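J.: This is the structure I want to talk about, given as structure tokens.
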Amino acid sequence: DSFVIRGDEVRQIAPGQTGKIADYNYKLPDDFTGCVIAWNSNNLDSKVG
Amino acid sequence: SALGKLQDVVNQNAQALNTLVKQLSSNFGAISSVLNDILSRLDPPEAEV
């Protein structure tokens, strides 16, 4: 499952978490089995404007 | 007191039951002896523990 978020919300991508992303955007199950990988993409996803 | 023996038996049993009931007030290392407070306060991953 691939997507993009902001750094402060990376914590929300985990079982049993709450917040904007977890509640309304992407919710993992409490018994989630698998891995979560996140890396900064400021050079790629940022624009001067 | 002549029938002490019989009475004693009763007492012993009662004490057991009483003790059992009081054990419901112990946290046993948890954060609260009240199940509902644990459910409502912590996230499911740690409320499970």
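We're sticking with Swiss-Prot numbering for chain B, so the shown stretch reads 943-991, in order.
Even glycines carry a Cβ here, placed using N, Cα and C.
For the natural variant B:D950 to N, the note given by Swiss-Prot reads: In strain: Delta/B.1.617.2, Mu/B.1.621. The natural variant B:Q954 to H is recorded by Swiss-Prot, whose note states: In strain: Omicron/BA.1, Omicron/BA.2, Omicron/BA.2.12.1, Omicron/BA.2.75, Omicron/BA.4, Omicron/BA.5, Omicron/BQ.1.1, Omicron/XBB.1.5, Omicron/EG.5.1. Quoted from Swiss-Prot for the published natural variant B:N969 to K: In strain: Omicron/BA.1, Omicron/BA.2, Omicron/BA.2.12.1, Omicron/BA.2.75, Omicron/BA.4, Omicron/BA.5, Omicron/BQ.1.1, Omicron/XBB.1.5, Omicron/EG.5.1. Here the residue is the original one, while Swiss-Prot reports the natural variant B:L981 to F with the comment In strain: Omicron/BA.1. In Swiss-Prot, a natural variant is listed as B:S982 to A, annotated with the note In strain: Alpha/B.1.1.7.
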J.: If you draw a 10 Å sphere around the Cβ of B:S982 (variant position), how many other Cβ atoms fall inside it, taking every protein chain shown into account?
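T.: The answer is 9.
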J.: At the level of the C-alpha atoms, what whole-angstrom distance separates B:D950 (variant position) and B:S982 (variant position)?
T.: 44
J.: List, in sequence order, the same-chain residues at least six positions removed whose CB sits under 8 Å from that of B:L981 (variant position)?
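T.: B:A989 - these are the non-local Cβ neighbours of B:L981 (variant position), listed in sequence order.
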J.: Can you grab the distance from B:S982 (variant position) over to B:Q954 (variant position)? Cα atoms, rounded to a whole Å.
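T.: Between the Cα atoms of B:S982 (variant position) and B:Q954 (variant position), the distance comes to 38 Å.
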J.: Cα-Cα, whole number of Å: B:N969 (variant position) versus B:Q954 (variant position)?
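T.: Here the two Cα atoms are 25 Å apart.
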J.: Taking the Cβ of B:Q954 (variant position) as the centre, count every other Cβ atom within 10 Å, in any protein chain shown.
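T.: The answer is 10.
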J.: Tally every other Cβ atom lying within 10 Å of the Cβ atom of B:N969 (variant position).
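T.: Cβ-Cβ neighbours of B:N969 (variant position) within 10 Å number 10.
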J.: What kind of secondary structure is B:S982 (variant position) part of, going by DSSP in three states?
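T.: The three-state answer is helix.
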